[PDB]
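Have a look at the structure below, then the notes.
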Amino acid sequence: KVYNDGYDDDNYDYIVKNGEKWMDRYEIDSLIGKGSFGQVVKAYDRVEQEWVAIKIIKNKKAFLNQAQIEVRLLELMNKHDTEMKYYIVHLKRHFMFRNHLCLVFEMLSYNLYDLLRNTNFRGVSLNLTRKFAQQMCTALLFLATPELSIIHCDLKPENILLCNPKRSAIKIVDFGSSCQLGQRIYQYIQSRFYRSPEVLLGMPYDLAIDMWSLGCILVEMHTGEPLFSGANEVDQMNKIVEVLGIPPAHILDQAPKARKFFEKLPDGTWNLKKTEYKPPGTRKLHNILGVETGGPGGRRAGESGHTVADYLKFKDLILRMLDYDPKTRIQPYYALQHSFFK
Ligand SMILES: CCC(=O)Nc1cccc(C(=O)c2sc(Nc3ccc(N4CCN(C)CC4)cc3)nc2N)c1
């Protein structure tokens, strides 16, 4: 009949109501988010006199525990002194309310997928993309702090929100999937479009996966379409090979799931399993970005800072981010010194 005295529903989470007032402080406006973890709502803090986004976790043990892990992480980040902290979303405070866990975040604006949908999926200028890229590389540089060593494990355009609708400042949200570096416990991680090959191949992984995701994002921010948009993992790997080529033999010799996509020939060489696709490595990123053809689809022809040189810097950096070897993949600190950011 009723659950938690009629406050929750079938899915253990709070039924939000327009204009409801909590604890004589927070004033609920409207639902803005919904996920497996629970719900996200827009509200007005009366004490700080400001708008905040509150994360209400479901009324279950599991979700509560996960949320507590996440809270510990956020608090851990907020305790560090560097300005690099200001690219991670800020957890002002947290509390319990009617058997629910509530996380108080600063209210942010649109996520990047919204913007992309506003361009009719044509992407944005390279000048803006440079700014986004810079800030993101800074954030990943912060998360790599020895005492932190945090892997976001779920970087996608909808997890990057604007601070202000009229400024190019962004921030990273939802650290529920988050992970501090350590021994492997999970193997089905990251979003499918942004899942690093070492994960697709069932191999050990570190922070280098985030970088991979970032590489898939920036290009998508300029073209409007996902770089690799496979319906499944096979299609995904095929689409990654289609652009970057078949992985190094020394990589595939280590990969347990290597034979999910490949087969080993009698001469030791690896080849794709047939299931559609271009020959490996003939979908050149050079042609995808339209370096010498006036940008993606020729819609950036004649625009400021859209010369061949700029596109070549960009392409070099992106190819440094999509390195197959996690050991040789470009690191944030060196990424911030690229000619792209001059
Ligand atoms: C949309 C939220 C999301 O994808 N992940 C997420 C989950 C839980 C909390 C947060 C988070 O930190 C947020 S979410 C937020 N405000 C916000 C939430 C939702 C939205 N929209 C969601 C997408 N709609 C098409 C437009 C409005 C816009 C802004 N501020 C913070 N600080 C983000």
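Numbering of chain A is taken from Swiss-Prot, so the residues present carry the numbers 134-408, 414-480, in order.
So how was this one determined? The header says X-ray crystallography, 2.7 Å.
Heads up, the Cβ atoms here are built off N, Cα and C, so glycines get one too.
For reference, Swiss-Prot has these:
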BINDING   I165, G166, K167, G168, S169, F170, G171, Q172, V173, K188, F238, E239, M240, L241  ATP binding site
MUTAGEN   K188 to R  Abolished protein kinase activity
ACT_SITE  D287  active site, proton acceptor
MUTAGEN   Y321 to F  Mildly reduces kinase activity. Does not abolish autophosphorylation on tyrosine residues
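Closest to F238 (ATP binding site) in space, going by CA atoms and restricting to the recorded positions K188, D287, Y321, is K188. Taken over all pairs of the listed ATP-binding residues (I165, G166, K167, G168, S169, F170, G171, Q172, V173, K188, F238, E239, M240, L241), the Cα spread reaches a maximum of 21 Å, rounded to the nearest whole number. The secondary structure of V173 (ATP binding site), as reduced to three states from DSSP, is extended strand. Using a 10 angstroms CA-CA radius around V173 (ATP binding site), the recorded positions that qualify from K188, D287, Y321 are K188.
Taking a Cβ distance under 6 Å to any atom of ligand 1 as the criterion, the recorded positions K167, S169, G171, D287, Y321 reduce to none.
Considering only the recorded positions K188, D287, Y321, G171 (ATP binding site) has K188 as its nearest partner by CA-CA distance.
In the deposited model, 5 residues between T408 and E414 are left unbuilt, and the Cα atoms of these two flanking residues are separated by 9 Å.
Listed in sequence order, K175, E183, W184, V185, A186 are the same-chain residues at least 6 apart in sequence whose CB falls under 8 Å from the CB of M240 (ATP binding site). The C-beta environment of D287 (active site, proton acceptor), restricted to residues of the same chain at least 6 apart in sequence and closer than 8 Å, consists of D307, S310, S311, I322, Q323, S324.
Here the recorded positions are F238, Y321, and the one with the most other Cβ atoms within 10 Å of its Cβ is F238.
The Cβ of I165 (ATP binding site) has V173, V174, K175, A186 as same-chain neighbours under 8 Å, each 6 or more residues away in sequence. The Cβ of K188 (mutagenesis position) has 25 other Cβ atoms within 10 Å, all protein chains considered.
Residue with the densest Cβ environment among the binding-site residues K167, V173: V173, by other Cβ atoms within 10 Å. When the recorded positions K167, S169, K188 are ranked by how far their Cα is from the Cα of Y321 (mutagenesis position), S169 comes first.
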